[PDB]
Amino acid sequence: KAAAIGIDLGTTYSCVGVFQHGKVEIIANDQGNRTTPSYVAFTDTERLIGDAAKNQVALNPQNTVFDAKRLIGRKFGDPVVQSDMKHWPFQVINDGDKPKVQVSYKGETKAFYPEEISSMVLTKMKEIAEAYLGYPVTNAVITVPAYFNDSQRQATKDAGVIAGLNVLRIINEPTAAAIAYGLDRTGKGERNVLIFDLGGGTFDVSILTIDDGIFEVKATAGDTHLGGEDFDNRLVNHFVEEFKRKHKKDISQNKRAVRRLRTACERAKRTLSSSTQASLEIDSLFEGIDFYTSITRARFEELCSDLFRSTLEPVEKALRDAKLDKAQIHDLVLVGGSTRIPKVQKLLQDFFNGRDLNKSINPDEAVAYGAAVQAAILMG
Ligand SMILES: Nc1ncnc2c1ncn2[C@@H]1O[C@H](COP(=O)(O)OP(=O)(O)O)[C@@H](O)[C@H]1O
Ligand SMILES: [Cl-]
Ligand SMILES: [K+]
């Protein structure tokens, strides 16, 4: 009787939807946000999840955990883990070749498996859904990247079970986005679909063939370390330089000032997707000095031009691997918040010689939307 939910357990943001009464609704959290940071923070007094966790990241970098999706289902000695560890402010330890994130909580050293951290994010998403529906939720579909292996899939399912969910199915992110657009509904005959997923930390291109509702992954490409965070970073460096020029002071070694500037850059970037200019207004950025400035859409595009253009070669690669021409792609689907950037849409559309882009569902919601459809299907 309770509706089942669909959860996009994102690298940087998660999203939850529900299909009922003939339609999907993506559910807003307590702050009114339709996506929620995949962040968990531990303090002297509480555990914070989502917006509350991300909103104190500058204050508490050692104990604010993110990127758990990069660890989940991996062994400590996995080269990906050993590489990624070098760039996180939190500690990762080895418990019998399994990674654990080590933090301080309520004055004590504690360590958590990645699936435990992800379970906390999942608990938040479940609670968001429950506040909207007015009752406890017990069934969910959760999504994962197409490239996830059996261990990563099981660890993700385990995160759900820890969160108190019966996991109806673990399905691929690109498949979920296809389902969102009802591309699973055609009968006999192949339909080739390209999913272009540029999120906060990763870029995934998937080519799917759908034939009578059956999905085959034909090709995957991309970069697991290219996303919106890199665009924020280009803005950060730009403004660090601007602050140096205006005040003859370098803020780069002040972790707090840099992180606060980063937050302000992410906000301005979002504004630039719908406006041609954005203002930044940081109070007491550095040594009580305020930073009140502006950024145009064109300047932002300039600062990121190589990164935006770099998304096209993985499309070329995926097409080659799938042995398909551009014209053989029936549908182009935008996934990931970064695909809201007008210049990114232009690049992809131009590459496809003027083709329609499927973008009527907010790209940062498409995966949750499809997961919610599938959850309702599996419930019957
Ligand atoms: N309107 C927007 N314009 C540009 N970038 C956006 C916009 N909305 C969200 N983003 C970016 O999307 C990225 C997050 O992508 P999302 O699809 O929510 O999940 P994930 O990062 O988990 O793949 C972040 O870099 C965020 O700043
Ligand atoms: Cl262009
Ligand atoms: K996401």
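Swiss-Prot numbering applies to chain A: residues 3-382, in that order.
Header lists the method as X-ray crystallography, 1.6 Å.
A Cβ is built for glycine as well, from the same backbone N, Cα and C atoms used for every other residue.
The DSSP secondary structure for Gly203 (ATP binding site) is coil. Within its own chain, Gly203 (ATP binding site) has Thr13, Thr14, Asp69, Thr226, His227, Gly229, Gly230, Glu231 as residues 6 or more apart in sequence whose C-beta sits under 8 angstroms from its own. For 12-15, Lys71, 202-204, 268-275, 339-342, the entry in Swiss-Prot reads ATP binding site.
Experimental mutagenesis is annotated in Swiss-Prot for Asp10 to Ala, with the remark: Reduces affinity for ADP. Remark: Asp10 (mutagenesis position) has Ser16, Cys17, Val18, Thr145, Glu175, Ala178, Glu367, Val369, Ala370, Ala373 as non-local neighbours, by Cβ distance under 8 Å and separation of at least 6 in sequence.
In Swiss-Prot, the entry for mutagenesis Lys77 to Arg states: Significant loss of acetylation and ATPase activity. Decreased binding to HOPX and HSP90 and increased binding to STUB1 and NAA10. Impaired capacity for protein refolding during the early phase after stress but shows normal protein degradation activity in the late phase. The structure shown retains the original residue. Following the DSSP three-state reduction, the secondary structure of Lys77 (mutagenesis position) is coil. With a 10 A radius on its CB, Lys77 (mutagenesis position) counts 15 other CB atoms from all the protein chains.
Record note (Swiss-Prot), mutagenesis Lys77 to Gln: No loss of acetylation and ATPase activity. Exhibits normal protein refolding activity during the early phase but exhibits defects in ubiquitin-mediated protein degradation during the later phase. The unchanged residue is displayed.
Taking Cβ-Cβ distances under 8 Å and a sequence gap of 6 or more within the same chain, the neighbours of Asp199 (mutagenesis position) are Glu175, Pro176, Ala179, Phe205, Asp206, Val207, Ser208, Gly224, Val337, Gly338, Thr341. Quoted from Swiss-Prot for the published mutagenesis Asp199 to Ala: Reduces affinity for ADP.
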* Neighbourhood of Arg272 (ATP binding site), C-beta criterion under 8 angstroms, separation at least six -> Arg342
